[PDB]
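In what follows, a single structure is set out as structure tokens and then discussed.
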Amino acid sequence: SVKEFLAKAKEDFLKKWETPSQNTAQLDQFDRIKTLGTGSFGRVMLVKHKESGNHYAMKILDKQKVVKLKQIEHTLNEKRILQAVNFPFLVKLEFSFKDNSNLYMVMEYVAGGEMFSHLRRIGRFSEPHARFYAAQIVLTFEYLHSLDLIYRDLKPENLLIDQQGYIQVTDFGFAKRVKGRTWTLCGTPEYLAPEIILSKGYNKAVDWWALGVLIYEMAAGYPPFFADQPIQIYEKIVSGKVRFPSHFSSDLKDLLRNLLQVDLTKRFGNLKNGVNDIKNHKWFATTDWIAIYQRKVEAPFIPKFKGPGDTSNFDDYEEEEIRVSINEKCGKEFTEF
Amino acid sequence: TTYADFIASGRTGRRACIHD
Ligand SMILES: Nc1ncnc2c1ncn2[C@@H]1O[C@H](COP(=O)(O)OP(=O)(O)OP(=O)(O)O)[C@@H](O)[C@H]1O
Ligand SMILES: [Ca+2]
Ligand SMILES: [Ca+2]
């Protein structure tokens, strides 16, 4: 029973939320091999942990760049939340630590690469294929939401595929523990809920909209609202008019009309039955929700992998040496990290 | 087609966020 499950999951989370993990490794414990992806204030690298021999993904954040992009609280959020959560489709934070110059989050290496690359490469996913992924996101949002957590950055570029073909959600850069409404203008333009765009103050229903954009993009191969510049994206989103590819099933279209619903009183995930309206929708009728949580469902696609340190599922990136100053930067700001 | 318009667009690569 979800209720009993979710209640012990909250008890677990709160213990760690209240007394966060800190300083559980150090930089010279790892050999840095290759950049797996880059980001706003740093990069993620494949690394090898010397004593164990295990590969990990090391997310390296330049403190100074974090401050310059005014992302201090969001970063503390990111780390405080990732060390406390635990769910089959959430990436595992194995270590965290900081030095004079950087913040480090060392995670399990998800060697499948981004959903993004396979989506663009294959073009689009079949509805069974997209439905397998969407179900994992639905369960993950149920989990997170039940902890008063809002994710706010759903998109293929943040969903990693593991060796069994299951999803691992990463980047909690915008995740927040909040009861009731919040106001930060953040996310990716194609995925923004209209209430974010119109600066109203919003709640976790923005994640259910984002799911709608995700399922569309997965099934269509392009997002429901696109343009060359975000302002035009924003007008389209605010319209709420949505057109669907001719191949979409009636079931899919119905679900998407209820997720990409500009009216919060109507948007699926936010009504009285909450997530069960989504779990019980016709599009999901063939979904075995328990078998998915227990990862018993055969995945539709299984990434090619060779050796635990293989990065062939990732784009190549320009490399830059990791500099650590002799002077501590932003020590007080990041004390709790 | 919508496909061709998307693929010819400037937003088919990895998308960057927005924030404060
Ligand atoms: N655990 C991991 N395993 C393998 N690859 C990873 C992992 N975490 C992140 N990556 C790779 O690094 C990329 C960037 O990671 P992330 O999204 O956390 O970056 P960021 O610093 O938050 O930048 P931005 O917010 O601008 O995307 C991911 O999209 C993925 O390609
Ligand atoms: Ca990201
Ligand atoms: Ca981020």
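Since chain A takes its numbers from Swiss-Prot, the residues it shows come out as 15-351.
Going by what the header records, the deposited coordinates were determined by X-ray crystallography, 2.0 Å.
Placed from the backbone N, Cα and C atoms, the Cβ positions cover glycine too.
Swiss-Prot annotations:
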type: ACT_SITE; residues: A:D167; note: active site, proton acceptor
type: BINDING; residues: A:50-58, A:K73, A:122-128, A:169-172; note: ATP binding site
type: DOMAIN; residues: A:44-298; note: domain 'Protein kinase'
type: DOMAIN; residues: A:299-351; note: domain 'AGC-kinase C-terminal'
type: MUTAGEN; residues: A:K73 to H; note: Reduced interaction with SMO
type: MUTAGEN; residues: A:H88 to Q; note: Does not affect interaction with SMO; when associated with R-197
type: MUTAGEN; residues: A:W197 to R; note: Does not affect interaction with SMO; when associated with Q-88
type: MUTAGEN; residues: A:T198 to D; note: No phosphorylation by PDPK1
type: MUTAGEN; residues: A:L206 to R; note: Reduced interaction with SMO
type: MUTAGEN; residues: A:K286 to P; note: Impaired inhibition by the R-subunit
type: MUTAGEN; residues: A:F328 to A; note: Reduced catalytic activity and impaired inhibition by the R-subunit
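Chain B comes within the C-beta cut-off of under 8 angstroms for the following of the recorded positions A:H88, A:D167, A:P170, A:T198, A:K286: A:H88, A:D167, A:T198. Among the recorded positions A:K73, A:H88, A:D167, the residue whose Cα lies closest in space to that of A:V124 (ATP binding site) is A:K73. Taking the Cβ of A:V124 (ATP binding site) as centre and 10 Å as the limit, one finds 23 other Cβ atoms among all the protein chains shown.
Under DSSP, A:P170 (ATP binding site) is assigned to a helix (H, G or I) in the three-state scheme. When Cβ neighbours within 10 Å are tallied across all protein chains shown, the highest count among the mutagenesis positions A:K73, A:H88, A:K286 belongs to A:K73. For A:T198 (mutagenesis position), the number of other Cβ atoms no farther than 10 Å from its own Cβ, over all displayed protein chains, is 14. Cβ neighbour density within 10 Å is lowest for A:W197 among the mutagenesis positions A:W197, A:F328. Nearest Cα neighbour of A:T198 (mutagenesis position) among the listed recorded positions (A:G53, A:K73, A:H88, A:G127, A:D167): A:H88. A coil conformation is recorded for A:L206 (mutagenesis position) in the three-state DSSP classification, outside any helix or strand. In the shown protein chains, 25 other C-beta atoms lie within 10 A of the C-beta of A:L50 (ATP binding site). Cα proximity to A:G53 (ATP binding site) (within 10 Å) is found for the following recorded positions from A:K73, A:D167, A:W197, A:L206, A:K286: A:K73.
In this structure, the CA atom of A:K73 (mutagenesis position) is 10 Å away from the CA atom of A:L50 (ATP binding site). If you take the C-beta of A:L206 (mutagenesis position) and look for same-chain residues 6 or more apart in sequence within under 8 angstroms, you find A:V220, A:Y248, A:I251. A separation of roughly 6 Å, to the nearest angstrom, links the Cα atoms of A:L50 (ATP binding site) and A:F328 (mutagenesis position).
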